[PDB]
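J.: Quick one: this structure, given as structure tokens, is what I'll be asking you about.
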Amino acid sequence: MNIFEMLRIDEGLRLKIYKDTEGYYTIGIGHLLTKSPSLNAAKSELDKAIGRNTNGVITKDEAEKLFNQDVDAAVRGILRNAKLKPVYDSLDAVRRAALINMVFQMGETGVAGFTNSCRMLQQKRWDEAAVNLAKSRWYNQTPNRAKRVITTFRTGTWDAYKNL
Ligand SMILES: *SCC1=CC(C)(C)N(O)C1(C)C
Ligand SMILES: [Cl-]
Ligand SMILES: [Cl-]
Ligand SMILES: [Cl-]
Ligand SMILES: [K+]
């Protein structure tokens, strides 16, 4: 298990445009295209991202290329966030993957709340952080994924994924 395998489990793989859990046009391994309700806008985003006329369908290799870029993006963005880099750098590599997972799902900027959860993680108060992370829209709207990510923070193991 590693961040790529972890996110592949949590995001799935679909080769045609679909709507994510929030209703937003997405493709591949959780590649958000746009928040616009226009399918035509989503197809323009897709064609721009792949560099060809796709009409909303891609190959597995193309999906994996966007995924590689999106993981790389998430990591770089954590480092570029002065509010988050210290937390990331304080963690072991397994818990770092849990943090990347959250940023991938929620965004590299603009995420609301979670200051207290990040403090408890920096303090290495793992059970307390896990309780605090669940007091969230995130946990209520995507509870099975959030439970897996939270277990990863609580334990520093891959137990919630190994077997999936
Ligand atoms: S560690 C909690 C946290 C704080 C913030 C910077 C808002 N992040 O996006 C997450 C959710 C990772
Ligand atoms: Cl565009
Ligand atoms: Cl709490
Ligand atoms: Cl879920
Ligand atoms: K998804």
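Per the header of the entry, the method used was X-ray crystallography, 1.0 Å.
For all residues, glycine too, the Cβ spot is worked out from N, Cα and C.
So Swiss-Prot lists the following for this protein:
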{"type": "ACT_SITE", "residues": "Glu11", "note": "active site, proton donor/acceptor"}
{"type": "ACT_SITE", "residues": "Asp20", "note": "active site, proton donor/acceptor"}
{"type": "BINDING", "residues": "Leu32, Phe104, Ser117, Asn132", "note": "substrate binding site"}
{"type": "MUTAGEN", "residues": "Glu11 to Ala, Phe, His, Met or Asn", "note": "Complete loss of enzymatic activity"}
{"type": "MUTAGEN", "residues": "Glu11 to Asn", "note": "Loss of 84% of enzymatic activity"}
{"type": "MUTAGEN", "residues": "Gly30 to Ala", "note": "Almost complete loss of enzymatic activity"}
{"type": "MUTAGEN", "residues": "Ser117 to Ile", "note": "500-fold decrease in enzymatic activity"}
J.: In whole Å, note down how far the CA of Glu11 (mutagenesis position) lies from the CA of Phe104 (substrate binding site).
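T.: Cα to Cα, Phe104 (substrate binding site) and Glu11 (mutagenesis position) are separated by 10 Å.
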J.: Provide the three-state secondary structure of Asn132 (substrate binding site) computed with DSSP.
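T.: SS state of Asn132 (substrate binding site) = helix.
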J.: Between the recorded positions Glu11, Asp20, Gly30, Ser117, which lies closest to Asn132 (substrate binding site), Cα to Cα?
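T.: Looking at Cα distances from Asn132 (substrate binding site), the smallest one goes to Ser117.
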J.: Sort out the sequence-distant neighbours of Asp20 (active site, proton donor/acceptor) for me: same chain, 6+ apart, CB within less than 8 Å of its CB, listed by position.
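T.: Expected: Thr26, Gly30, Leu32.
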J.: I need the most crowded of these recorded positions: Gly30, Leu32, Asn132. Count other C-beta atoms within 10 angstroms of each C-beta and give me the top one.
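T.: Within the set of recorded positions, the most crowded position is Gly30.
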J.: I want to check the contact list for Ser117 (mutagenesis position): same chain, sequence separation of six or more, C-beta distance under 8 angstroms. What comes out?
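T.: Same-chain residues close to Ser117 (mutagenesis position) (Cβ under 8 Å, separated by 6 or more) are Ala129, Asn132, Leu133.
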J.: Run through the Cβ atoms and count how many others sit within 10 Å of the one on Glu11 (mutagenesis position).
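T.: The answer is 20.
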J.: Under a three-state reduction of DSSP output, how is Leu32 (substrate binding site) classified: helix, strand, or coil?
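T.: Note: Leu32 (substrate binding site) is in a strand by DSSP.
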J.: Report, as a single number, how many Cβ atoms besides its own are within 10 Å of the Cβ of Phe104 (substrate binding site).
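T.: Taking every protein chain into account, the count is 24.
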